[PDB]
Each structure stands twice: as structure tokens, then as C-alpha cells.
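Report on the following structure.
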Amino acid sequence: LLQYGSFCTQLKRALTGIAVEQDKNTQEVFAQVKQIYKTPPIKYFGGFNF
Amino acid sequence: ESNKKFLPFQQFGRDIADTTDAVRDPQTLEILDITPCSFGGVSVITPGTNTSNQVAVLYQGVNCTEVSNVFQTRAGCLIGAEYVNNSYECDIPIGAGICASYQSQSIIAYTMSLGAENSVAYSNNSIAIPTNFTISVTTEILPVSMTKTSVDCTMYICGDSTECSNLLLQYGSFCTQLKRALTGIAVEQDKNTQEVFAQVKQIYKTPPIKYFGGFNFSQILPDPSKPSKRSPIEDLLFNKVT
Amino acid sequence: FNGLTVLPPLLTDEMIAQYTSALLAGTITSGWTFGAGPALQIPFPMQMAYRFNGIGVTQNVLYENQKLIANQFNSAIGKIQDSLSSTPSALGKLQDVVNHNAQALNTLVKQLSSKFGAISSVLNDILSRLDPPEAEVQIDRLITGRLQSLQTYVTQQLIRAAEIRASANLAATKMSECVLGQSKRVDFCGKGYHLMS
Amino acid sequence: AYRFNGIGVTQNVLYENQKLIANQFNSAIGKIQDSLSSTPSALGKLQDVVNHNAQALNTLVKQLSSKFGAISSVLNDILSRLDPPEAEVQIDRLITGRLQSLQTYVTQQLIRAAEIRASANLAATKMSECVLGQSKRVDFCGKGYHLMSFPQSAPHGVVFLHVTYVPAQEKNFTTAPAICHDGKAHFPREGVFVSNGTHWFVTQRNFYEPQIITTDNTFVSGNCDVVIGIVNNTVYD
Ligand SMILES: *[C@@H]1O[C@H](CO)[C@@H](O[C@@H]2O[C@H](CO)[C@@H](O)[C@H](O)[C@H]2NC(C)=O)[C@H](O)[C@H]1NC(C)=O
Ligand SMILES: *[C@@H]1O[C@H](CO)[C@@H](O[C@@H]2O[C@H](CO)[C@@H](O)[C@H](O)[C@H]2NC(C)=O)[C@H](O)[C@H]1NC(C)=O
Ligand SMILES: *[C@@H]1O[C@H](CO)[C@@H](O[C@@H]2O[C@H](CO)[C@@H](O)[C@H](O)[C@H]2NC(C)=O)[C@H](O)[C@H]1NC(C)=O
Ligand SMILES: *[C@@H]1O[C@H](CO)[C@@H](O)[C@H](O)[C@H]1NC(C)=O
Ligand SMILES: *[C@@H]1O[C@H](CO)[C@@H](O)[C@H](O)[C@H]1NC(C)=O
Ligand SMILES: *[C@@H]1O[C@H](CO)[C@@H](O)[C@H](O)[C@H]1NC(C)=O
Ligand SMILES: *[C@@H]1O[C@H](CO)[C@@H](O)[C@H](O)[C@H]1NC(C)=O
Ligand SMILES: *[C@@H]1O[C@H](CO)[C@@H](O)[C@H](O)[C@H]1NC(C)=O
Ligand SMILES: *[C@@H]1O[C@H](CO)[C@@H](O)[C@H](O)[C@H]1NC(C)=O
């Protein structure tokens, strides 16, 4: 197999790029804010459930 | 040991993947399971060589028994990294919620911290109103086009061999398709820039006197002194990209 | 698996849930003010009055019809769980990804049993039954077939990843525009006049 | 002033703060060059294109020296050394390998071209909307309230400079939905009722500027026996 060439390096690079892109997708979609807000202990908002 | 009730006439065993995973000993009739021996990748965690010279090793998808010194994660066995309780912004991602960093100086592994805890004092007769403002400027970078290329089949594959070309022409017309694809790519590359930049039909010019009520546009307006007629920011961008 | 591995994601489900809870708390207790600077407190009825005023209806319409609006909102929220549970294929989009991944992996592992015009499909049998000078002829066919299978799999994975990235970009834009503010684009954040998400 | 008026702030806010805004804009523009220069990987997107193209070409050229299961990797030696009825069999392996390499390269280029075209379309849309006008889409032309933008050109790409508006220095206050007077409810036209502890004013939403409550910035439209949380105070005329 060593005689054929360098297809394996290309395969590995493609798969690694795919994985990095997969992580970046979630990182971009969800990590919008940089603060972690917390809802007040008393849950009264004028008559609305949440 | 196995727990599969072989009928008195089978000898082997398979699965969905159609691989051997059972066998019967000839001398003593007994059912035995076959499992592959452990294997996995190896990843090396290191800071920049300009800083230090130590490394850490992660064996993906293996517990530490098969191989500070040792620590078990959800991604594998981490060797050479010390685990702490403090949480910081992630530096080098490792696995499921684990990160590593270089902090007298060693390599430590922790759990990433999402952000600073905050709480707003909600009350149903209160409001907050700003009294002061700030003007901010931020950048954004977007690629537009890439390099156009063209390939000649006969020179690349055969060079100057006549018999090689004679055998090559027997295959068919793959090279016409290759040429068409490359030509389409080049045309699209031209069209991308033509669409992005050619938005206006006129060529407006700024007045000679650059007084706009106190606003300074020297860093973005073109510079006539230099021959290339480029703004200083454009010059910096052109020099950084090499 | 023979050389096939699955890597875990970087963010666990607990962290994603924390992100979602933070977004909900911010949009409930601040409105759209936390998406463009510091968060500023405001009572919820005043927020909803502003949001009605943003679509062409005056505030006295809300302030004189608070209970009816609250009850309608509560009932609409309540019906969501039943609507989701009743429809069988409501979540086909998320299931298709898993189905396609499983199909691709199963086909790739199944391809190892093909002969590709050789005496046998097992390397050990070929090695233990022949002489190295007569083994390359058989081995080459298997090598070529398996290389072709790998290349096909990689190309399909890249093609699918492109579409997944496009969908992720659309989702990010929707999160930025419908949740962190009020959208005036038609049919972008629901059918009707948008209020909040 | 008009661009400020587009985001909900009156013109007198700018006209009485021209010098401060000009100085802030000048400093923000000045910091840009240092921000770009100091960070080493600020322009990775425009460098990845060149890196990918160079790497692909290098791999394609390097592939020519492989054997693919043949006597040698050069036709001239294979031809002269061996009899032709071995030659037409040995040439086929090299031909197939090189054709496969070309097909792989072309497919990779097509896949990259699709993504580049998508990025170019996004850049064209951003140039059309952020630069030639004022945008109300949240987080599309920067972070904050959009004011204006300036384009700059880069090798194989474009660079945008977004100018926004960020509030600061907030304060606690007390508010009521409506004001009752002579049994008549009063709602603000544009703004919010606000109190500092003993008096009641009306002010705009994004800047503290109290005003005396008057019949000119309110409308009656109702009664005092429906609204929850109404507060009664005198309204001048
Ligand atoms: C919001 O709606 C929920 C669901 O109807 C209410 O919680 C219910 O309360 C009744 C009586 O206390 C219980 O019998 C139900 O079991 C509760 N539901 C659930 C799912 O546990 C809740 O009361 C509503 N909000 C307010 C403020 O009343
Ligand atoms: C609004 O914010 C600006 C920016 O911080 C404040 O401007 C500063 O004011 C102080 C006090 O007058 C000066 O010493 C600084 O030199 C000003 N900065 C600049 C860049 O000129 C301004 O004072 C704030 N407005 C109020 C009412 O506090
Ligand atoms: C507009 O801004 C530029 C950038 O700072 C000013 O140019 C500077 O002027 C000072 C004063 O002469 C010099 O000391 C600096 O060396 C200049 N910088 C550069 C990069 O040339 C320019 O003077 C400003 N325009 C006006 C009318 O004040
Ligand atoms: C680690 O290996 C031991 C072997 O005795 C086993 O008991 C344990 O479950 C393994 N850990 C994990 C996470 O599988
Ligand atoms: C943090 O330290 C405490 C010590 O009481 C320990 O119980 C806990 O497991 C630590 N957290 C980790 C290891 O994540
Ligand atoms: C909201 O107003 C009600 C009055 O009905 C009061 O009981 C409640 O405490 C208020 N909310 C908070 C968070 O205090
Ligand atoms: C508003 O009041 C709350 C509670 O009194 C306080 O925590 C908060 O800091 C106040 N806002 C500002 C801007 O100080
Ligand atoms: C509230 O504003 C009024 C009107 O200017 C003023 O007379 C009064 O002193 C203020 N009270 C406080 C506590 O600031
Ligand atoms: C004004 O408001 C107070 C408190 O809400 C109330 O007690 C009083 O009756 C109101 N005035 C009139 C004339 O009703």
C-alpha cells in the first residue's frame, strides 16, 4: 500500500476539518451571550406562566 | 466464556456485520466468545515550543488500565496532566467538557467555565435607563474569490510519449469534462468579484477640503502621496497577507 | 469496528441547557436590551406593551386586555406538548441525520466482505495458503477496492457536511434575529405579526 | 443626526454632543490599526485560501513520482528496458493512477468553490445592506445599534468597519403604566413615565431626558378603572 501514494493524508485532513467544523457549528449557534443570567426566585410575571 | 445456546449442529457465529465472534473447541465442546484487542488513536497536547518543552498524551477510547500521571476522562486516558478544580476559559479542547492549559509551570486539565455569573434585579415597579453613550468600531473579514487554474491532460499524464497518448485516447472523454469543470470554476471566480464590488455605475470624488464637522477620515481615505493610491489600513492589510 | 471511531462532542448537553436557560432568563427579565449592551430591567407587561406598539397597535389595547392575553398565551403554550407528542414525524429532520450516518457506516463496514475478483476476501487465508511472489496479484485487487470504498465514503461525508453547515448558519441567524429582538420580515419568525420567541 | 433619529434618539442629543462624539469616533478609528497588527491570526480566513491552493498543487505535482505497482515511475526507462507486450501492461497502471489523482483534485476544487461562492454572496449582501443604507436586522452589521459602515479591500476578500452605538451609565428608577387625573387615564405618546422619588416625568427610552408631563405628549383614550397599577398625579396644560 505504501507505493500508491499519499491518499491517506488527504483523507485524514478532510475528516479532521469536518470534525472541527462540527464543533464550530454549535459554538456559533449557541454561545451568543457572555453572561449567565438567572431568573428571579419569585416567578410572577404579570399573569404569565413560563 | 460464552452464553449462546448453539444448536447441536452449528460450529461458528456471526453478527450483522458478518464477522466471526464465536467458536467451539474441538476436543472439549465449549462455547467461546471472540473480541478484538483494544486499539485507538494517539493525540499529543503541547504548548508552543517557544514557551516550554513538555507534552501530554491522550489515548482515545481506552481506560487507563490497558496501557498527574494518570487521569480518566470521557474521551480516553490522559497521561502527564494534573487535574484541578478551578475553571477557566477553554484553551486547548480535549473531550467532553474538558480543556487543558499551561499554568511552577505545568500542564493542567480542568472543566471549562461558560461565563461570568450574573443576575438582574427584576421588580415589577422598576426600570433602568442609560444616561451616557459610547461609539465603537469593529471589523469583519470575508473571502470573495480564489485562484483560477487550468490543466492539460496529455502533458501531465504522458508528457511527450506518443504511445502513451495512443493508449490514453482509448479510455474516452474524461478530459473534456475536467476542462469544462475548471473553466466554469474560473468564470464563477470572476463573477464573484464582479458582483461584490461593481455596485455603483459612477465614480464619485471627494472634495479637496477635508473638513466634515470634526470627523477625521484620514485612515480610510486614499493617500495620493504614495503611488499605489491605497489607504494606510489597506496597505497594512496587503502587507500582512503574504 | 475495524479502524472506525466516533469522537465525543466538545460541549455536553448540560452546558447547552445552561446556555439556553441563560438566554431565556435574559430575554424574560431584560427584553432585547441585553443583546446590544448591558441588560436593563423592565416589568414584563411594559415589555409586551412595547412589543404591541412595535407592530401598529397602541398600548391601551394591551393594558385593558391583560387577562385575556395571558390566558390565551397560557393555553397556546399548553397545547405545544400535545401537538409535539401526537404527530409521529414531527422530528424527522433530526432523525434523518442519525439514520444517514448509520447507513453510511454500515455500508462501509459491509464492504469489507467483498472479493473484487480474488480467490478469497480474507488476507490471512491468502497469506497462509500461498508464496509471497504469488500474493501481490491477489492483494492488489483488495487494496484497490477498499481504497475506492474509502474515497466514496469521504466524498459523501463532505457533501453532507456542506448542507449541515448551511442549516447551522440559518439557525444562528434565526437565533440572532427572532430571539434577541423583534423581526419585521414576513414569515421569518412564524406566520402572522411577530412578537417574541 | 438622521442616523441617530433612525435608532430612536432625538437630534438635539447629537447637536449638543458633537465634539464628544467626534473625539470618540476618532479614537475608535485610530485603535483599529493597532488592533489589526497586534493580533497575529486576525486574517486567518484570507490566508487559508492561499495555503489550501498551494498545498493542493504541491500534492498534485508530488503524485507524479509514485509507482502504483509498476517497475518504475518513468515511461522512458520502462519503454527501452522491457519488451512492448509488457510495456502496454505497465503503462496502464500509471495512466489509471494519474487519472484518479486528477479526478480527486477536480472534485476537491469544486467542493471548495461552492463554499467560496456562498461566502461571496454573503459579502455582497452585507455590502448592499450595511454600507448603502442603515440596517435594523439585529447583529447583522456589528454588535449594537447600527449607524454606518465603510469598506476596505484585501487580497481575495473584503474588510468592513462597522460603527455602532452602545449605551452606558444606567440608573434605577420607578415607573407606572399610566397616570390618572380627573378620572381619566393617560398614556405616553413616545417614552416611559418615570419618577425620581417625589416628582413624575416622561422621557425617551434610550436616553434620560426628563420632561414635564403635559397634554401634548400624552393621550387619554380610556378610563381609570381598568388598568392595573395605575398611579394618579396632576397633569399640567
Ligand atoms: C402554570 O401551569 C401549570 C400547569 O397547568 C400550573 O401547575 C399546575 O397546578 C395544579 C394545581 O396546583 C396542579 O394540579 C398541576 O399538576 C400543575 N401542573 C403541573 C404540570 O404540575 C401552574 O399553577 C400554572 N402557573 C401558575 C402561576 O399558576
Ligand atoms: C459620557 O461619556 C463620556 C465618555 O466617557 C464622558 O466624557 C468624559 O467626561 C469627563 C468629565 O467631563 C472628561 O474628563 C473626559 O475627558 C471625557 N471623555 C472624553 C473622551 O472626552 C462624558 O462626561 C459622559 N457624560 C456624562 C454626563 O457623564
Ligand atoms: C486626521 O487624523 C490624522 C491621523 O492622526 C492626523 O495626522 C496626524 O497629525 C499629527 C499632527 O500633525 C501628526 O503628529 C501625526 O503624525 C499625524 N499622523 C499621521 C498618521 O499622519 C491628521 O492631522 C488629522 N487631520 C486633522 C485636520 O487634524
Ligand atoms: C477501567 O477499567 C476497569 C478494569 O477493572 C473497569 O473496572 C472500569 O469500569 C474501567 N473504566 C471505565 C470508565 O470503563
Ligand atoms: C473539588 O474539590 C472537592 C474537595 O472537597 C472534591 O470533593 C470535588 O470532587 C472536586 N471537584 C472535582 C474533582 O471536579
Ligand atoms: C409583583 O406585584 C405583585 C402585586 O400583586 C407582588 O405581590 C409581587 O411581589 C411583585 N413581584 C415581585 C417580584 O416582587
Ligand atoms: C437597581 O436596583 C437594584 C436593587 O436595588 C440594584 O441591585 C442595581 O444595582 C440598581 N441598578 C444600578 C445600575 O445600580
Ligand atoms: C426630583 O426631581 C425634582 C424636580 O427637579 C426635584 O425638585 C427633587 O429634588 C428631586 N428629588 C430627588 C430625590 O432627586
Ligand atoms: C389616588 O390614588 C390613591 C392611591 O392609589 C387612592 O387612594 C386615591 O383614592 C386616588 N384618588 C382618587 C381621587 O381616587
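The numbers used for chain D are those of Swiss-Prot, and the residues that appear cover 903-1139, in sequence.
In case you wondered, yes, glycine gets a Cβ from its N, Cα and C as well.
While the structure shown retains the original residue, Swiss-Prot records the natural variant D:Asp950 to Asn with this note: In strain: Delta/B.1.617.2, Mu/B.1.621. Sequence-distant neighbours of D:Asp950 (variant position) (same chain, six or more apart, CB under 8 Å from its CB) are absent.
Secondary structure from DSSP puts D:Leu981 (variant position) in a helix. Its Cβ placed at the centre, D:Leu981 (variant position) has 15 other Cβ atoms within 10 Å. In Swiss-Prot, a published natural variant is listed as D:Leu981 to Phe, annotated In strain: Omicron/BA.1.
Neighbours of D:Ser982 (variant position), defined as other CB atoms within 10 A of its CB across all chains, total 8. For the natural variant D:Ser982 to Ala, the note given by Swiss-Prot reads: In strain: Alpha/B.1.1.7.
Under natural variants, Swiss-Prot gives D:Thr1027 to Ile with this note: In strain: Gamma/P.1. In the three-state DSSP assignment, the secondary structure recorded for D:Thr1027 (variant position) is helix. Around D:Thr1027 (variant position), there are no C-beta neighbours below 8 angstroms that are at least 6 residues distant in the chain.
Quoting Swiss-Prot on the natural variant D:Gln1071 to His: In strain: Kappa/B.1.617.1. DSSP classifies D:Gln1071 (variant position) as strand under the three-state reduction.
Swiss-Prot gives this note for the natural variant D:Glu1092 to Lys: In strain: Theta/P.3. Secondary structure at D:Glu1092 (variant position), taken from DSSP and collapsed to helix, strand or coil, is coil. Cβ neighbours of D:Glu1092 (variant position) (same chain, under 8 Å, six or more residues apart in sequence): D:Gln1106, D:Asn1119.
A C-beta separation below 8 Å, combined with a sequence spacing of at least six in one chain, links D:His1101 (variant position) to none of the other residues. As a natural variant entry, D:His1101 to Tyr appears in Swiss-Prot alongside the note: In strain: Theta/P.3.
Swiss-Prot documents D:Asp1118 to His as a naturally occurring variant and attaches the note In strain: Alpha/B.1.1.7. Taking the Cβ of D:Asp1118 (variant position) as reference, no residue of its chain lies under 8 Å away while being at least six apart in sequence. Taken residue by residue with DSSP, D:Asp1118 (variant position) is part of neither helix nor strand, so it is coil.
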Distant-in-sequence Cβ neighbours of D:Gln1071 (variant position), under 8 Å, six or more positions away: none
Assigned conformation of D:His1101 (variant position) - DSSP reduced to three states: coil
For D:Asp950 (variant position), the three-state class that DSSP assigns: helix
